[PDB]
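Accompanying notes for the structure given below.
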There are 6 protein chains.
Amino acid sequence: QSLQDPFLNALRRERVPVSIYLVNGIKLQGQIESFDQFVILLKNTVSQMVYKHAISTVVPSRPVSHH
Amino acid sequence: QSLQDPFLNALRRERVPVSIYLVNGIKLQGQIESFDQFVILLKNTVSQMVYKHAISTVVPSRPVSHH
Amino acid sequence: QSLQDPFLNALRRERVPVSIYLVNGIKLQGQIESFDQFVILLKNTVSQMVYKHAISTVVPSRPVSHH
Amino acid sequence: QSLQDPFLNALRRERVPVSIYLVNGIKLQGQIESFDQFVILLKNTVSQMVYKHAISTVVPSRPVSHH
Amino acid sequence: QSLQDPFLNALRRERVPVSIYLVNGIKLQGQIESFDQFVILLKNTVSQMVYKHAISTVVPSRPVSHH
Amino acid sequence: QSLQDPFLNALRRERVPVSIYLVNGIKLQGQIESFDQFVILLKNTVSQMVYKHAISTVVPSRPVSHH
């Protein structure tokens, strides 16, 4: 595959503001600083570590290309 | 098997609008752009990346065949 | 084992209407069209694909035998 | 190990009414008919299949011994 | 490692009353009777079996040492 | 990789107060005492054991460096 890495890499490279919705409906915002297979580092005031198992959808704030 | 891939492939191929309900009850809509074993790319204004672990049911907006 | 397959197979074979409760408390209804180890295809108007990780309990609408 | 099997086996053998609380706070009741590593069959009017990943706690309605 | 076993073992040995918060926000209380890698047996009136996948945090009711 | 360990190690070393949001929206606070791949020990009055599967995001109360 796989689809995650190029999607997230594009967001990180272009420094696209994103909305990350968590499995509880709470929305987080910022720019994807780095990621691996378990977490995303989400930046603005501080870097916060978001567990992928808690994420429902990642929504870019503007159209982003990759594949 | 397996049932997922042909179901999602049919939706993607026929460009069938779908409703994706997440484990928190929130409903997402659009067309399935691509998928793998971990995420679905869901399109309309922007492509958003939906984690399969956060999805409860995928509901096509009209009858779709595959198997 | 295992208990899942004969329980779900019986429901599918006898075309027993079932209630599927999801981990968020939302109830889905219909007849089990097919399943594997990851999803259930639940039919009535359209087939919808239900992720087993999102299901809490499967409730037949009438007594069903298998084992 | 392991602790699950003797606890659930005792409940099943003694036909002890149990309360099964699901991860969403909904309470189910009945007697444990059978189980494996993925589901519990919970009986009263009909047998319902409860996914262990959706269960939070199993509460016997009276003191039960095993180990 | 690992951190779980000595933390839970200390609680069990010292028979420290604990609060177990579940992933849905519901609080359970009692003393940890036994545990393994999948469940905790939580005692007071009856022993109840708590699935670790449903637990969010284990809060001792008083300071407990181990490591 | 991997990103978790250096992020959490920095927080633990610098004894940075953190907010840990759980998958249910409840916020926990304190200082990260120790962690492994399954839990975080979160300190203030008592040490509490937080299951990583129940955590959504870890938010430092001030900017923290590592990588």
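Residues 5-71, in that order, are what chain A shows, numbered as in Swiss-Prot.
Heads up, header says this was done by X-ray crystallography, 1.6 Å.
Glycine is no exception: its Cβ is also placed from the backbone N, Cα and C atoms.
Annotation of the published mutagenesis A:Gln8 to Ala in Swiss-Prot: No effect on Hfq condensate formation in both growing and late stationary phases; the original residue is retained in the structure shown. Listed in Swiss-Prot as a mutagenesis experiment, A:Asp9 to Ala is described as follows: No effect on Hfq condensate formation in both growing and late stationary phases. Marked as domain 'Sm' by Swiss-Prot on the basis of sequence analysis: A:9-68. Among the mutagenesis entries in Swiss-Prot is A:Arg16 to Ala, noted as: Almost completely disrupts the ability of Hfq to form condensates in both growing and late stationary phases. Listed in Swiss-Prot as a mutagenesis experiment, A:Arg19 to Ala is described as follows: Almost completely disrupts the ability of Hfq to form condensates in both growing and late stationary phases. Among the mutagenesis entries in Swiss-Prot is A:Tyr25 to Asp, noted as: Almost completely disrupts the ability of Hfq to form condensates in both growing and late stationary phases.
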What does DSSP say about A:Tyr25 (mutagenesis position): helix, strand or coil?
strand
Any idea what the Cα distance is from A:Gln8 (mutagenesis position) over to A:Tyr25 (mutagenesis position), rounded to a whole Å?
16
Rounded to a whole angstrom, what is the C-alpha distance between A:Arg19 (mutagenesis position) and A:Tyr25 (mutagenesis position)?
18
Protein Cβ atoms within 10 Å of A:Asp9 (mutagenesis position), excluding its own:
13
Suppose we call a site close when its Cβ is under 8 Å from a Cβ of chain B; which of the mutagenesis positions A:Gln8, A:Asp9, A:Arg16, A:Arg19 are close?
A:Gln8
Where does A:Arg19 (mutagenesis position) sit by DSSP, helix, strand or coil?
coil
Neighbour count, 10 Å Cβ-Cβ cut-off, for A:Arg19 (mutagenesis position): what number do you get?
11
Helix, strand and coil counts within the domain 'Sm' (A:9-68) (DSSP):
12 helix, 30 strand, 18 coil
Can you tell me the CA-to-CA distance separating A:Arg16 (mutagenesis position) and A:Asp9 (mutagenesis position), as a whole number of Å?
10
Cα distance, A:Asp9 (mutagenesis position) to A:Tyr25 (mutagenesis position), nearest Å?
18
Output the one of A:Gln8, A:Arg16, A:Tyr25 that, of all these mutagenesis positions, has the highest number of other Cβ atoms within 10 Å of its Cβ.
A:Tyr25
